[PDB]
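S.K.: Structure provided below as structure tokens; questions to follow.
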Amino acid sequence: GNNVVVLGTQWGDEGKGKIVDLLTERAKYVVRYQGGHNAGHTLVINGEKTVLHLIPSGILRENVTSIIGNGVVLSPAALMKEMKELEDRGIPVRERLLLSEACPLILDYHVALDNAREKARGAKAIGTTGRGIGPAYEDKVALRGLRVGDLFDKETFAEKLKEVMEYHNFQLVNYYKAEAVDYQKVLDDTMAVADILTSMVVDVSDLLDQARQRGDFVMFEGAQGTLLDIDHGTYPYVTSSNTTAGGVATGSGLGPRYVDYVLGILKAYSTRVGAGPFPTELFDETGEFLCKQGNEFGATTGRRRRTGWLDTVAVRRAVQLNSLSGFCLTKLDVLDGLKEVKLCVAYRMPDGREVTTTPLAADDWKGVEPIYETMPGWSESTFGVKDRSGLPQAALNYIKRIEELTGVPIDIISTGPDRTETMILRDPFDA
Ligand SMILES: Nc1nc2c(ncn2[C@@H]2O[C@H](COP(=O)(O)OP(=O)(O)O)[C@@H](O)[C@H]2O)c(=O)[nH]1
Ligand SMILES: O=P(O)(O)OC[C@H]1O[C@@H](n2cnc3c(OP(=O)(O)O)ncnc32)[C@H](O)[C@@H]1O
Ligand SMILES: O=CN(O)CC(=O)O
Ligand SMILES: [Mg+2]
């Protein structure tokens, strides 16, 4: 298909950045449609590592035009910082990056609010990434957020900014008993890069429409993971945007009917960072093994990721919500050596009922128990392997079982962090 979507089928950190960087060899555009710099997408080319946050993953390819869609909450500070680091490494970001005027702006006070709220929650904190993602999303819907377009008239901007900030500072000092964020500073800081941002504005939705009518290959790059979805995830332990496929259309402006292929990045074992339900979570040796071997640490916050077995019940919620066309099994190599490996095929509800469907809000996952099928592991090394033939039978079996339980084919398989340690059985762009 011409328009392919790459998203997280679990709780993020499945390996979107790599897969996007890999497949954008043929793409004209790469589009981020939701999230902000809470994302940490790691690319590894010939050993050289790049972890992107707000900047799309096609940025390392000069043939591709990277676009930040209206769904993304954009931090001018974050953007500039990332932009500088990439430029110093020879990537001419401004020549390859374009953005929407409809993107809400993430400014200093958003981070304060986030911190304030996170503290207020005490023991029942979300475990947010410390940026002002949710607050930025609130303002937007609240009809008071600033957008990139606003930066086009600086006096008007100042007016709008003083208001919203008076509003925010009031609740920050009086209600939260936290320190106020200075207006003049935010204005000065923001006005310093206004022009650079502004220079990259394009009418994203009209562009994608044009790209489409020409048959250009477009890739949409997801952020976070399905179970982190504001509507469908483990509310309130979620991120404030739609991480499910529906966000491509809302967050980019492309008509829903133009999504040709939805690729689901599936990790091979599960990780979760932040508070929230995690049925298959492991606190024993293997959990630890999974964390070490998989170097499972937040590509953004650096905190250790919770690990557990692959949850087929949870993944199947993902298959239907995102109308998955296919899977990309990642981190297979991380299982090398395990005597046996298991996967959750059902949930035991606190009232004795056996179920193969997931609860929705967090509270409803409370005493849920996983029911596993158990498979033999493999001692052979699958790292870097790029041909099914090099995979041991247990592995091939494990793969097949996943396809059986889900009813979705694994079209791509990743055996390592480098762009090339991968096998593409079926290319989304040809499907
Ligand atoms: N061994 C191994 N590491 C991988 C593979 N795919 C990606 N990685 C690494 O696993 C992590 C994926 O996490 P992250 O970058 O946060 O995922 P993302 O946020 O979806 O892009 C990063 O360290 C990648 O470099 C794979 O097949 N095998
Ligand atoms: O308000 P937020 O700052 O977004 O945090 C809310 C919650 O969502 C989690 N979280 C946010 N972005 C995440 C991510 O991005 P990528 O997969 O794109 O690399 N991967 C994994 N977990 C992620 C946070 O830990 C917390 O549970
Ligand atoms: O890659 C990004 N995530 O893991 C978010 C975090 O670091 O918590
Ligand atoms: Mg990540």
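Sequence positions for chain A are given in Swiss-Prot numbering; the residues included correspond to 2-432, in order.
Here the Cβ of each residue, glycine as well, is placed from N, Cα and C on the backbone.
Pulled these features from Swiss-Prot for this protein:
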MUTAGEN   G13 to V  Significant reduction in activity
BINDING   13-19, 41-43, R306, 332-334, 415-417  GTP binding site
ACT_SITE  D14  active site, proton acceptor
BINDING   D14, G41  Mg(2+) binding site
MUTAGEN   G16 to V  Significant reduction in activity
MUTAGEN   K17 to Q  Reduces catalytic efficiency by 50%
MUTAGEN   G18 to V  Significant reduction in activity
MUTAGEN   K141 to I  Total loss of activity
MUTAGEN   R148 to L  Reduced activity
BINDING   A300, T301, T302, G303, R304, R305, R306  substrate binding site
MUTAGEN   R304 to L  Reduces catalytic efficiency by 87%
S.K.: Given the recorded positions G18, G41, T43, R148, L333, find the one whose Cα is closest in space to the Cα of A300 (substrate binding site).
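M.R.: Nearest listed residue in space: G41.
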S.K.: Which recorded positions (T43, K141, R148, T302, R305) fall within 10 Å of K17 (mutagenesis position) by Cα distance?
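M.R.: Matched recorded positions: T43, sequence order.
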S.K.: Less than 6 Å between Cβ and the nearest atom of ligand 2 is the rule; apply it to the recorded positions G41, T43, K141, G303, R306, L333.
M.R.: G41
S.K.: Return the residues near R306 (substrate binding site) by Cβ distance under 8 Å, restricted to its own chain and a separation of at least 6 in sequence.
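M.R.: Same-chain residues close to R306 (substrate binding site) (Cβ under 8 Å, separated by 6 or more) are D14, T272, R273, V274, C292, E297, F298, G299.
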S.K.: Fewest other C-beta atoms within 10 angstroms of its own C-beta: which of the recorded positions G13, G18, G303 fits that?
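M.R.: The recorded positions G13, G18, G303 were compared, and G303 has the fewest Cβ atoms within 10 Å.
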S.K.: Which of the recorded positions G18, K19, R148 has its Cα closest in space to the Cα of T301 (substrate binding site)?
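M.R.: Nearest in space to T301 (substrate binding site), counting only the recorded positions, is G18.
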S.K.: List the residues of the same chain that sit at least 6 positions away from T302 (substrate binding site) in sequence and have their Cβ under 8 Å from its Cβ, in sequence order, or write 'none'.
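M.R.: Sequence-distant Cβ neighbours: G41, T130, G131, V274.
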S.K.: So which of the recorded positions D14, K19, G41, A300, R304 sit close to ligand 4, that is, with a CB under 6 Å from an atom of it?
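M.R.: If the test is a Cβ under 6 Å from any atom of ligand 4, the answer is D14, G41, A300.
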